[PDB]
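These notes concern the structure reproduced below.
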Amino acid sequence: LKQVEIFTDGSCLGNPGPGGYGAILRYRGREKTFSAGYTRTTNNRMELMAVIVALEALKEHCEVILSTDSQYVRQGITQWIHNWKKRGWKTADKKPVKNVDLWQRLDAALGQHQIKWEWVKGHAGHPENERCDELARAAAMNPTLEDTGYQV
């Protein structure tokens, strides 16, 4: 299987507002960069969108080492998602899970790969994640896309 290293980040200039993501896929030394800006979104949604877009970019089943500093994505993946699915993607009050559109979009990408998650804390020592942060903030300055699933 192809082995690919992925690094991601995403955020808004003000939250909620313009936002964007940056992602880096690296395969055998070569890199591909992804980045886009959205006119109105949130920090959590861009953090999650970054990971989604990177995984969706894979066109064959891979072994993936994915580095993200997002507490939201980390906790969704390690704590929440298995129980959300059991509950038909609703919380105890029977409301759809917040950002269910993005979580389901993620869930469908996760199942297609053998993923090793490397949760990062801090940009220090993590130059690819820092670079993802710069891409995100640059895309946010000139957003072209609509974050359609975002609901205030």
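Going by Swiss-Prot, the residues shown for chain A are 2-153, listed in order.
The backbone N, Cα and C atoms fix where each Cβ goes, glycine too.
Record features, source Swiss-Prot:
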type    : residues       : note
MUTAGEN : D10 to N       : Loss of activity
BINDING : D10, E48, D70  : Mg(2+) 1 binding site
BINDING : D10, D134      : Mg(2+) 2 binding site
MUTAGEN : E48 to Q       : Loss of activity
MUTAGEN : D70 to N       : Loss of activity
MUTAGEN : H124 to A      : Reduces activity
MUTAGEN : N130 to A      : Reduces activity
MUTAGEN : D134 to H or N : Slight decrease of activity
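Of all the mutagenesis positions given, namely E48, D70, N130, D134, those whose Cα is no farther than the 10 Å limit from the Cα of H124 (mutagenesis position) are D70, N130, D134. Apart from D10, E48, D70, the residues listed for Mg(2+) 1, the same chain places the Cβ atoms of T9, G11, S12, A51, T69, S71, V74, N130, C133, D134, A137 within 8 Å of the centroid of those Cβ atoms. When other Cβ atoms within 10 Å of the Cβ of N130 (mutagenesis position) are tallied across all protein chains shown, the result is 21. In the three-state DSSP classification, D134 (mutagenesis position) falls within a helix. Within the group of mutagenesis positions (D10, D70), the Cβ with the highest number of other Cβ atoms inside 10 Å belongs to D10. For the recorded site, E48 (mutagenesis position), the DSSP three-state label reads helix. Among the mutagenesis positions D10, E48, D70, the residue whose Cα lies closest in space to that of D134 (mutagenesis position) is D10. Its Cβ placed at the centre, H124 (mutagenesis position) has 15 other Cβ atoms within 10 Å. Neighbours of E48 (mutagenesis position), defined as other CB atoms within 10 A of its CB across all chains, total 26.
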